[PDB]
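Asker: Mind looking over this structure? Questions follow.
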Amino acid sequence: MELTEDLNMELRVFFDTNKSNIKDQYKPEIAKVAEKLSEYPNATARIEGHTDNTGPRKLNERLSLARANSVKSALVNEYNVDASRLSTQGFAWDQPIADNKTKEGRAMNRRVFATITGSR
Amino acid sequence: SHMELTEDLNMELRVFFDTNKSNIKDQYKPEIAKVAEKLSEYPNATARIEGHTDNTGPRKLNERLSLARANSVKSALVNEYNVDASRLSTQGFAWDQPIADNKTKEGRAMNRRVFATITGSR
Ligand SMILES: N[C@H](CCC[C@H](N)C(=O)O)C(=O)O
Ligand SMILES: N[C@H](CCC[C@H](N)C(=O)O)C(=O)O
């Protein structure tokens, strides 16, 4: 008898204009991610940050990455997760998921999407 | 909800039988127990149980025996571990799907089997 369990998770964190801090409402989901990273010790996370299309290019490139790093930082510093298991990358505004022509649209683009994959 | 979480279970069970028998030999109890445990941990998982025979004896005896073997594995899960019967399918294939040489005792022993695949997510 042989068996495997595969873990697949997606975490979505949203940010306010110019901010890269993790809102308190997202703490429970980050805690769950940490829990599963312990349950599946070989799991890794691909954290990708984004920004809306407003402002200078240099600002958003740094801001998108800062947002991804904030998520990684929470896992590393608050949950004892090894940093090497978490990759971070910023895409500025090059990958929107909503329309930047609207208030709510831009709100959706200011985000960090993290994909966690593992097996045991 | 700002998060999606999925765990996929894949499990393969193998049970072998003595000639003309469909009972579960005690040596397979641990495996069956492990399957039962995962079926509880993954309440929506289902199992595909398939029974077989070696090629000796009348065709109808083997059609019935192959199915009886599959049903014996299902019965263990259902009655000893209270698994919902509807989550488990059973089917017999007589001697139609050999995995070994019917010309040897060892090969025929390998053909008298039940293979079950358990899949599902939580
Ligand atoms: N419009 C903002 C700068 C751009 C922030 C935006 N690109 C983001 O992703 O937060 C400001 O008026 O200072
Ligand atoms: N010795 C008996 C029963 C054979 C059952 C066998 N085909 C199996 O899969 O257990 C016969 O040859 O008629």
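Count begins at 1; order follows the chain as displayed.
This entry, so its header tells us, was determined using X-ray crystallography, 1.7 Å.
Backbone N, Cα and C define each Cβ position, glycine as well.
Grabbed the feature section from Swiss-Prot, which reads as follows:
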| type | residues | note |
| --- | --- | --- |
| BINDING | A:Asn18, A:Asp52, A:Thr54, A:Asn60, A:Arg67 | meso-2,6-diaminopimelate binding site |
| DOMAIN | A:2-120 | domain 'OmpA-like' |
| MUTAGEN | A:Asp52 to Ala (Swiss-Prot position 271) | Periplasmic domain no longer binds diaminopimelate |
| MUTAGEN | A:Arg67 to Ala (Swiss-Prot position 286) | Periplasmic domain no longer binds diaminopimelate |
Asker: Could you tell me the maximum Cα-Cα distance in Å between the residues recorded as binding meso-2,6-diaminopimelate, namely A:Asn18, A:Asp52, A:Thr54, A:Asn60, A:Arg67, rounded to a whole number?
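Answerer: The meso-2,6-diaminopimelate-binding residues span at most 16 Å between Cα atoms.
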Asker: Select, from A:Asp52, A:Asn60, A:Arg67, each of the recorded positions with a Cβ positioned under 6 A from at least one atom of ligand 1; if none does, say none.
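Answerer: A:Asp52, A:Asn60, by Cβ distance under 6 Å.
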Asker: From the DSSP assignment alone, can you count helix, strand and coil residues within the domain 'OmpA-like' (A:2-120)?
Answerer: 49 helix, 33 strand, 37 coil
Asker: Could you measure between A:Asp52 (mutagenesis position) and A:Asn60 (meso-2,6-diaminopimelate binding site) for me? Cα positions, answer in whole angstrom.
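Answerer: A:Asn60 (meso-2,6-diaminopimelate binding site) has its Cα 8 Å from the Cα of A:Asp52 (mutagenesis position).
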Asker: Among A:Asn18, A:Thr54, A:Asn60, all listed as binding-site residues, which has the most CB atoms within 10 Å of its CB?
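Answerer: Max Cβ neighbours within 10 Å, all protein chains included: A:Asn60.
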Asker: Provide, as an integer number of angstrom, the distance between the C-alpha atoms of A:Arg67 (mutagenesis position) and A:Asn60 (meso-2,6-diaminopimelate binding site).
Answerer: 10
Asker: Taking 8 Å from the centroid of the Cβ atoms of A:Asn18, A:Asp52, A:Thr54, A:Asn60, A:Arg67 as the cut-off, which other residues in that chain fall inside it around the meso-2,6-diaminopimelate site?
Answerer: A:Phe15, A:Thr17, A:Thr51, A:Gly55, A:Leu59, A:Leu63, A:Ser64, A:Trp93, A:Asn109, A:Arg110
